[PDB]
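Remarks on the structure that follows.
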Amino acid sequence: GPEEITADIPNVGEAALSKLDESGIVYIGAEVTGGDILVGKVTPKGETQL
Amino acid sequence: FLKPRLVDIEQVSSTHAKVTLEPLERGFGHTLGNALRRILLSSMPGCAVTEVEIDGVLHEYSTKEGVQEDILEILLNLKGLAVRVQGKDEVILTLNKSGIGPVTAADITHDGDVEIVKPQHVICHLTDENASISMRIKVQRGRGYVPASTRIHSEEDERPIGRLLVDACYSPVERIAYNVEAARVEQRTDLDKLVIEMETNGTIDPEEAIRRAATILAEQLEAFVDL
Amino acid sequence: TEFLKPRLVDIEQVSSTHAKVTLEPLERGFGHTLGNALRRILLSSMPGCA
Amino acid sequence: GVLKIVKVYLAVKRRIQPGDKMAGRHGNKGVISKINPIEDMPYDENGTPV
């Protein structure tokens, strides 16, 4: 399937999604460090088989 | 075991002065001057600008239309602005100005504890008739060198994207030198003097400083006294 | 502007004449500022009967 | 195959730390070893450290 740049990322807190806008791209001027999410991206992998 | 005391403290410029200590026994002039140079140059109270939120600026790397100084350079100029407070551990000064000409350090809003020791200190120029810059300059007080890097650990939602941090410059002292000349008191075998020539940005008075220096000095010897 | 104080001071005796004392929490440059100021006065001005 | 690309530009400011290479124009290399306090710097009679 196609990959989404959407800001909805499984398993991330409010502190993570703070620095991102509604669209999923970090705001201009936001100071970042190691681990911060610059661009939210999600790719389909189906039937996880747990 | 004759003890010293201070003596004439001669101010020369608003920047520096030569303090003097008259009653020093054999060799103690060196034992103090270096030990005093140490604490004078390093650990001292100072108030340096820390957090600066400017008009339209998102980050220190942009350029505000209408001023020929890059934002990064204006932050750097602030690191060199010398001020002094009295009863506040942080004061936020509001700077406003416009019109073609230099914007100096005297164009800010005066506060009860604000004393600008260099009103001529240049923050930046202004290149257009109508262009206006508003800035919240948050100055706090502390000790030592705190670089802007070690400050973004607390963070705790410093979301104000416009609040650009600078490096903490905290220190009055610039250059400290001590010279021991032989001081002849009318009756004694041989005694020495202490000429401490120090250098400062004007935000601390000589007698206050040299006192707090020896304060910390003896304060560490406390534990040493017993075991 | 509060000022860090030492702690722990294990005193290792080397017989009855000499010993090596130790002080852990000394801030920047204070190890010399103390150590040198004490070396000076120990070697020079002390009570003695010789 | 690529639907969209988001390029973020980070501006890092690095100062100096032990491990950096430094040299004069004369072929004398060096790597900063320790960052010494201004207190321990050799100074002249005027009191200006080096």
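Here Swiss-Prot sets the residue numbers for chain B, with the shown residues being 8-234 in order.
Looking at the header, which is where the method is noted, we find X-ray crystallography, 3.9 Å.
A Cβ is built for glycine as well, from the same backbone N, Cα and C atoms used for every other residue.
In Swiss-Prot, a published mutagenesis experiment is listed as B:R45 to C, annotated In rpoA112; temperature-sensitive, blocks RNA polymerase assembly. In three-state terms derived from DSSP, B:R45 (mutagenesis position) belongs to a helical segment.
Under its mutagenesis entries, Swiss-Prot includes B:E165 to K with the note: 5-fold decrease in CRP-class II promoter-dependent transcription. Annotation for B:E165 (mutagenesis position): spatial neighbours B:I159, criterion Cβ-Cβ under 8 Å with sequence separation of six or more.
For B:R191 (mutagenesis position), the same-chain residues lying six or more positions away in sequence with a CB closer than 8 A to its CB are B:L198. One entry in Swiss-Prot concerns the mutagenesis experiment B:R191 to C. Its note says: In rpoA101; temperature-sensitive.
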Report task. Measure from each Cβ of the mutagenesis positions B:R45, B:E165, B:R191 to the Cβ atoms of chain C, and list in sequence order the residues where some distance is under 8 Å, or 'none'. Result -> B:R45
Requested in this report: Determine the Cβ neighbour count for B:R45 (mutagenesis position): the number of other Cβ atoms within 10 Å of its Cβ.
Outcome: 24
Report summary line: Per DSSP (helix/strand/coil reduction), B:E165 (mutagenesis position) sits in coil
